[PDB]
Amino acid sequence: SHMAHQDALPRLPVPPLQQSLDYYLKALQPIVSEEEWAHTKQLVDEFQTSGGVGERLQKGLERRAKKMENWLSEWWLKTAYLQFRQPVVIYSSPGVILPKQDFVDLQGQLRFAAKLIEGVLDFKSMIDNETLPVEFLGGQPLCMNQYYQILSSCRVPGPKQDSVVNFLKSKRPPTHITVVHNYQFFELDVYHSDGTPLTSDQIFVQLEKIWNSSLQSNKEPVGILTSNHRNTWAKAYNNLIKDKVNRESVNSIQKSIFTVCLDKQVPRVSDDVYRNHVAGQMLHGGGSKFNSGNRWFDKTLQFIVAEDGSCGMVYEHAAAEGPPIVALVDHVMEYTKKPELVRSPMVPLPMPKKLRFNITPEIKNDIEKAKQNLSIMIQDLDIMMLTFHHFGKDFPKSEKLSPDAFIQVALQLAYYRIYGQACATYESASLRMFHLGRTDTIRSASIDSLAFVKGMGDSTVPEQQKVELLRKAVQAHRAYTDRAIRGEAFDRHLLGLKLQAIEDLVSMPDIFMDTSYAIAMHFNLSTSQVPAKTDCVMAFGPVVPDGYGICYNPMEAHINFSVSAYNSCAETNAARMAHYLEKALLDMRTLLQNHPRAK
Ligand SMILES: CC(C)(COP(=O)(O)OP(=O)(O)OC[C@H]1O[C@@H](n2cnc3c(N)ncnc32)[C@H](O)[C@@H]1OP(=O)(O)O)[C@@H](O)C(=O)NCCC(=O)NCCS
Ligand SMILES: C[N+](C)(C)C[C@H](O)CC(=O)O
């Protein structure tokens, strides 16, 4: 059973204080001045001295670990998501771009959506029955809690901070999904009164009814309300549900197992930016004129099936990281490729319930304000999708090098080539080997990565020397990665010491008000890898105004990349960063090939 598996998992550890502070100073060397570093060095010594502030905070964290299942869980969920007030669109909820399907008309679009729905329900059977296979990372069993948070759940806006509702294990678990077409929501039961799930054929007939019941695109796009600032949406949400019917419609959406978005046809765009527009459709919907209103962004799982064959999803981040999401994607996509079983006669099926919304002058105004906000967000988003066809994990592996480290080092090289200096860099590391573990930070900008990028562009340094520097940077990254997944990284630890100080009601330690800490936590490069058997890729907006958001799916012979930036910062450009990234990867392969290890 699930519980048995979870109880046997090790608990999130609290790293030794001095250990983390040492790693911290090392990670700072490449991104802060010598002056700033020397000062931080002093603060660190004082902070960790016997009988000092840091020691007391550390003991507090160790006590916290003794009284909780995971000392970090609640703090992280709160600081990273629930208390993050920016719209979840672009800034938080990752978009997922899946392989384009071959359907050429309404028939095929609905057939695929029906197959996808059946596929998700098949995956859900393992969740309900707790038969989901155990996963590993570094030869260690992984926490499976995230899988019990993604279905039949939804984020709920709150005036100060948000909350999340989960009905997967309620006395009466939801048996319906929600489907939105032309901004109109429908409540669709996907299980028979006997408990068995509907088949793809049966689901198709229902989607057909749903489509015919929403041919008109006149209804207000109430769903676009979910794309506004959380403080604003909290107020609009509270007003929206004052109405009996509206509250019931919202309730159905929140309880639904998941949402399926049947997107409308959109204006054909140039082939040189097609991929970018698809990424935009999955991330934000394209705008109030396209599909942004055909969504409910508070919903944990939203599957999008476009009119032109493109498909993907957007998920609310409070529930999980990408891997569990792709595990579902891989299972589902492979499911849509299964044969067509002999289908028995069509049985009587009820009419999918339409979830109506009563619009008032106030709600209408909120909707228009949301349209305006989103329009601004979209205009400011700069996306460049890059299909790196040259090679994938295959080359780095043939060189006895970690593909992920190779890619991260390449990104450090590309950034240095453009800006002439390194920058605070974030890469997601899974902490799932621990009970309820989410993530920690792998810092890609290091002493060794800086040494490599500097040497790489130095026309006075020999190629063979550059090869050594390259391998050393990759090894240093792999080492950091190994420590991160084992709870030996330091970022979540320092955050914990800061939150502990706040809770202890003591003055904010100088170490956290230090300029170096501010620099270290301002990630001009925020990245993550989300490996999948499916040839998909994910995307997300930068975490700082002057930064980039980069995600990739390294496959065997190619790598799918997404690069985002904000137009408000003249110093960043997604296309340029992508170009330099592609060239950095190629130059690194060239360098290594120019000097085989054997001779
Ligand atoms: C950081 C992280 C991505 C590293 O994963 P990883 O699988 O170790 O990545 P690597 O680059 O090492 O690649 C591993 C593959 O290359 C191989 N490899 C690694 N190092 C190698 C080496 N030195 N020589 C030859 N092969 C090597 C591995 O055997 C593996 O082979 P495979 O392709 O058959 O699977 C992972 O630990 C992690 O934390 N993942 C989750 C990230 C996440 O949460 N993302 C979403 C955030 S919302
Ligand atoms: C996108 N990014 C890297 C900012 C956040 C990750 O998705 C999740 C995490 O690293 O906690």
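The first residue you see is number 1, and the count goes up from there.
Cβ atoms are placed via backbone N, Cα and C, with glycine included.
As given in Swiss-Prot:
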| type | residues | note |
| --- | --- | --- |
| ACT_SITE | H317 | active site, proton acceptor |
| BINDING | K393, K397, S398, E399, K400, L401, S402, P403, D404, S430, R478, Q529 | CoA binding site |
| BINDING | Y426, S428, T439 | (R)-carnitine binding site |
| MUTAGEN | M538 to A (Swiss-Prot position 564) | Lowers activity towards short-chain fatty acids |
| MUTAGEN | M538 to G (Swiss-Prot position 564) | Lowers activity towards short-chain fatty acids. Strong increase in activity towards medium chain fatty acids |
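Taking a Cβ distance under 6 Å to any atom of ligand 1 as the criterion, the binding-site residues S398, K400, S428 reduce to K400, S428. The distance from the Cα of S398 (CoA binding site) to the Cα of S428 ((R)-carnitine binding site) comes to 25 Å.
For the recorded site, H317 (active site, proton acceptor), the DSSP three-state label reads coil.
A simple way to gauge crowding: the CB of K400 (CoA binding site) has 9 other CB atoms within 10 angstroms, across all the protein chains here. By the rule that a residue counts when its Cβ sits under 6 Å from some atom of ligand 2, the binding-site residues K393, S398, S402, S428, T439, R478 yield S428, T439. Of all Cβ atoms in the protein chains displayed, 21 besides its own lie within 10 Å of the Cβ of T439 ((R)-carnitine binding site). Annotated (R)-carnitine site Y426, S428, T439; additional same-chain residues within 8 Å of its Cβ mean position, judged by their own Cβ, are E427, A429, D440, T441, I442, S526, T527, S528. Straight-line distance linking the Cα atoms of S428 ((R)-carnitine binding site) and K393 (CoA binding site), rounded to a whole number, equals 18 Å. Cβ crowding, taken as the number of other Cβ atoms within 10 Å, peaks at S428 among the binding-site residues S398, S428. Counted over all residue pairs in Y426, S428, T439, the record's binders of (R)-carnitine, the longest Cα to Cα distance measures 11 angstrom.
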